[PDB]
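K.L.:
Below is the structure I would like to discuss, written out as structure tokens.
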Amino acid sequence: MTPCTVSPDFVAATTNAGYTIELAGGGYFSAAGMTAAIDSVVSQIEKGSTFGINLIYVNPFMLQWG
Amino acid sequence: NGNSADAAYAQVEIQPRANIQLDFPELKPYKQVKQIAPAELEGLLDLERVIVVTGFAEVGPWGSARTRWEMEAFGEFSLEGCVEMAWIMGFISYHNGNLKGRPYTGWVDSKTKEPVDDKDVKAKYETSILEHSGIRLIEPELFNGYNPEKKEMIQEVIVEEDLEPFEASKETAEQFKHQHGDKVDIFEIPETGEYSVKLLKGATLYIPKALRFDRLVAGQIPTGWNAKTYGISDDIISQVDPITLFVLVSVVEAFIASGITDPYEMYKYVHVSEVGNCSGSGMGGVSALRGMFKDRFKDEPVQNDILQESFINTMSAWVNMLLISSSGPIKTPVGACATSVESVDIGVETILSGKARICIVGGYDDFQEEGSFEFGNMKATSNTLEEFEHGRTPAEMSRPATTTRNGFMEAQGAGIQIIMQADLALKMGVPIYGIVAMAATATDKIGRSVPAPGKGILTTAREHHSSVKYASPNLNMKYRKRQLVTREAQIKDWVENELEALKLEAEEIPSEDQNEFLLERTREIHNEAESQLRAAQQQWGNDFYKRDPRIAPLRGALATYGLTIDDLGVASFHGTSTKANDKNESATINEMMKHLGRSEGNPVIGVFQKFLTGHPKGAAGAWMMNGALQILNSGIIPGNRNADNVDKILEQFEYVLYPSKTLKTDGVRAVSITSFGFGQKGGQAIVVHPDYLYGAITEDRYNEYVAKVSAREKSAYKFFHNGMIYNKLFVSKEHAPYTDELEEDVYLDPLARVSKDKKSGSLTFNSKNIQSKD
Amino acid sequence: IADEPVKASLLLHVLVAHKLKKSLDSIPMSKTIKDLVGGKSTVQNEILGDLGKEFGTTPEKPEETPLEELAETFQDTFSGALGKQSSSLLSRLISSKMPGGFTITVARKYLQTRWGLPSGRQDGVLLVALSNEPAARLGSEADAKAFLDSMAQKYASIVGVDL
Amino acid sequence: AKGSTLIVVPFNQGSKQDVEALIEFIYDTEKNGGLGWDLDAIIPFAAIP
Amino acid sequence: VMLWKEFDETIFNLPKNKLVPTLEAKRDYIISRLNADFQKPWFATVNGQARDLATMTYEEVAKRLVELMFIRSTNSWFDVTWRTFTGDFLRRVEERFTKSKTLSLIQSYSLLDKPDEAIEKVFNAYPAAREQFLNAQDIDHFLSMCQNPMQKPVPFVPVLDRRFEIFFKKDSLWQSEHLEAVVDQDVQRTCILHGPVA
Amino acid sequence: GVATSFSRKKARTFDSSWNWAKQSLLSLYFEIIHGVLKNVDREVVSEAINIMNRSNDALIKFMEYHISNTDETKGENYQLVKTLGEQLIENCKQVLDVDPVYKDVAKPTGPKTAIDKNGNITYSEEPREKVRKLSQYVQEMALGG
């Protein structure tokens, strides 16, 4: 979801909650923009916890670096 | 310490951009301005009978007014002037979009489409600006290949022997048969239907040769000037004469200078019958004359209506058809070199009579082959060969009031001003550049030399000094104010008496008709009361000196604003750099000041603007007006830089000064414009500093004026730059404000005004406003 | 014969026609990208993506502005290079099809000598060959040479060249 | 100053013919197209580096 | 969202030739509704009075930019690029009204963190810009900055032209998560995605 | 080099000082009023000398008028120029029908060579500490070294 599931904090909260959520790529524009978010999720989660990425297929200029 | 140490110590520099202002006159606080005018001036003058110049413009050998003023006053272009000059001569063009792959918004070289920055414009172009502007060697490009080094004239010859036969069409053959009678043999060629023409011995023939003329230099509009730049379409520039273009561009520029970007805005305050166009021209559409005199006989392809383009009145007429569409007074005067001043004169009466309330005044004339040659035959222009023999350069070949002056430098172009009724100018809150205090013309005498000037304009200083022991009370303003207080007390009492009398007459009228009857008669009572007040103001404040033979109209116009003859610190001489003119004029003004008892050792400072721009013939005086209107509003008196050595003979004229450099003064009060055309066309006009007029109104009316002028300025600035970047300053009106249907109904209504239509957003006439009781 | 670097109008036309599996003449320029494949939403975006890769920068709202004005909007920034997309596309053209003897490098010097058309005129003929894909199996190099002849005729007819 | 008169004349002191042409022009009478001057003092400071 | 829908029905549906004459006719309505009801207000508005970029004074534009981008409640720029935009626009004022080569009053955009103390400084250095409208060139430069694709889209419709849709629809999602960066912190202006069944 | 450039016709003649005086005086007047030349500029003296070297009745009445009309109430500058005014009028009455004199008052300057920290060579004409008039200049010249 954009922009509910762009927040690294929200994703982290759901992943530690013992449930699958996906970090939305829709609410980022830059490679480091996604990377800084992802490293924020990683820091917050507990070891061996997993989460996904959602990429919007109406934005090819987001895909080409995503 | 790495580069990051001295990266933050590396500072950004903010390079200037050109910000071309419309330099409206500055409006002092009412406290300050009240201390310039005396106490009695308040409420004294009829503001409906004061002519103010509200917007001036020229197109000349230094492009627009402001650039001409910079070059005149200072001698160098500022950044703002220099960028304008580059814009006028198509060196630089605006471009908004993507340039070469980077998005760019600003100046580009109109030839190579590369970015040009405002700072750099000067260094890049100034050289190309100066060598292609102002008085210079005639550029064949701008006068249809006219080369004064190789002047083409056609010589009559009789042929000695039979000519080789040539192909001629049946229509050319038969016209050649009618032309030459039996001296030409024509034959039909049966193969083609084409004809073979052989001219027989002794037949008439014409051989073109060459002729090396001696007038290689003139004052041409800068190289690259183009109507289209301002925003004139190809149709208009194709149909009209280059002179008409100068007029159009001058007119519109004068309208932006006046803060009127929509000419229909004027009809929000006045009727379409009350906007005259009293501009003139010494010759008019001279390229049309050429068309129908040379090119017609040579049978070159010429437009069908070329005759109509040649009339002096036609250029004015195009203005009306394209910008104004006013049905007001049209009066086109011709005053050879003085035309513009005579024009200004005409405008004043057209406003004093009350026929119109706004007029477009000034002159315009083009430089051409025929003109330059006939002027060289008359020995009026400087013999350029003579001047080169002396090692004089082109720019310093017009040198007025100089011992070695030898004739005038012909120039081309168009000066325009916009005169308005003070009260109307205050009402519209247009900037006020200056007051035309006086505008008069007089023919000299009887004689047998038409070009020879005389002392006709001296008559402006005519006043009878048979008994001058006691000063007239009419020269003291206090007397006149007191008399105005008595007369207004009478007017008051007359209004009172007409109010009781109406009440008693309306008493007889029944109650149902009583309202209408009282309205109808109250309107007339207001009208007449107003009329009388103005009448009193006219008789005491404006025309107090009309019937007095002990006051000169010239003194009179100054005393109107409590100005003494001493206050006229500047007099813009005609200064055509001719032997006759620059002595005759000088003498004329010296006597003028001597007879009116100009305080000893107070000479008028002579400016000879013609030393820069040369002599545009008709427009001549118009340019001086513009120069004068600047001087008053800048305090700057520009020197005669070409006056290298003042002529010895002038020294007798104690009351004239001939400066050779610019003087920053503490304030100039008034300025004299004297012109002396061919045919004894003498003319003078006195412009007075605007500041005095404000003295004549209340602090309130001045404040709301100031606010209006402030807002109008901003609007004008905005529109000017908009039109200047997108080449749409000139916007040819598509329609008249009124439809065809309402045309007659509008004309017959002396109270119909234009209103903003919601759908269009433009100013047009609404059927609700026509003969409406509101 | 003189060389000419490939325009953005032809390279745009062959990219759009290739992704559709349509002939280079079936697809008119004077039409919006949204009018072409309004049917499907995926195909529109993968068109934009492949155009984005080949040319780098694309304008705002490409799909609703028809192809012709986009051509010159890519042309001014673009500089006559096969880029990345068309480099993979010609590489799959040569490798997927059956010119088993000769590769892309031999295809270039065959056109270059036997016709006389240099690098920029090679790219242009390769874009004709991409839009007219044989698809079905071709016998050998004798069919391939006859196809390269016909693709040099189509390039020459559209652009306005003579051999 | 009052009475003073400055005459700027093109010249080339290098030229033999300019020298006597100037001298003549200064000493020739005003009617004949000279100055009709008698020179009190000469300052021949002309020089090229 | 209801104005969004109204514009989709009335304005954006039209073909490209007929958008401009419909836009210029409807201008006054479209500005009023954008001010009153949309998250992206009509930029050229001073004291609720509807104006245009042509009829704005530099000081009016600077202020407005500070009002629409700078967050007073947090006392920091919403986005760094916006600060760079405003900084750039100050640099352009300085470049317009200076009379020779000088030094940049804003040596770094770090000094914009206090907006009013940079505005008052610049417009004290250049007092003519308080009372002059935007030079046409500066308007068209200000629009070219607005179109920049290396910055967060500006949170206002600067101008009505062919491109109005883009201004009206680009990046219309983030405003929900930050109400402090809206006109009146009013949700009713913003666009919040939702499922009608859920 | 030996190309003949001299011609009689090209000669330029300047003889019109009678006007130039009044120009030069009115420029001075304004210069003082507009805070350009103050009561501590040598150029005031210099220009006063140049004006005196052109004295006649026409110039005298021109001064008389302009200085009388001046209003010292307007500003300090006006008072100053008005005072220098009457002073000049007295001076140019006194030297009427006197031979106009070359009179140099220019501050005598000696040479200075400066080197900044970067090594930029700078030549300046610095006013001499000892010699501050031509009189003193002659004295120093007489005394030798």
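Chain B is numbered as in Swiss-Prot; shown residues: 969-1742, in order.
Determined by electron microscopy, 4.0 Å, according to the entry header.
Each residue, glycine too, has its Cβ placed from N, Cα and C.
As annotated by Swiss-Prot, active site, for beta-ketoacyl synthase activity applies to B:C1305, B:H1542, B:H1583, with the evidence given as sequence analysis. Among the features that Swiss-Prot reports, domain 'Ketosynthase family 3 (KS3)' is placed at B:1123-1657. Quoted from Swiss-Prot, the note on the mutagenesis of B:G1250 to S is: Cerulenin-resistance.
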K.L.:
Which ones in the same chain are close to B:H1583 (active site, for beta-ketoacyl synthase activity), with CB under 8 Å and 6+ residues apart in sequence?
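P.N.:
Sequence-distant Cβ neighbours: B:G1187, B:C1305, B:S1366, B:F1376, B:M1377, B:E1378, B:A1379, B:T1544.
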K.L.:
In whole Å, how far is B:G1250 (mutagenesis position) from B:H1542 (active site, for beta-ketoacyl synthase activity) when you measure between their Cα atoms?
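P.N.:
With the alpha carbons as reference points, the distance is 16 Å.
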K.L.:
Return the count of C-beta atoms lying within 10 angstroms of the C-beta of B:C1305 (active site, for beta-ketoacyl synthase activity), excluding that atom itself.
P.N.:
30
K.L.:
What residues, ordered by sequence, lie under 8 A Cβ-to-Cβ from B:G1250 (mutagenesis position) and sit at least six positions away in the same chain?
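P.N.:
The list for B:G1250 (mutagenesis position) reads B:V1302, B:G1303, B:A1304, B:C1305, B:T1307, B:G1331, B:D1333, B:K1585, B:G1586, B:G1645, given in order along the sequence.
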K.L.:
Does DSSP put B:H1583 (active site, for beta-ketoacyl synthase activity) in a helix, in a strand, or in coil?
P.N.:
strand
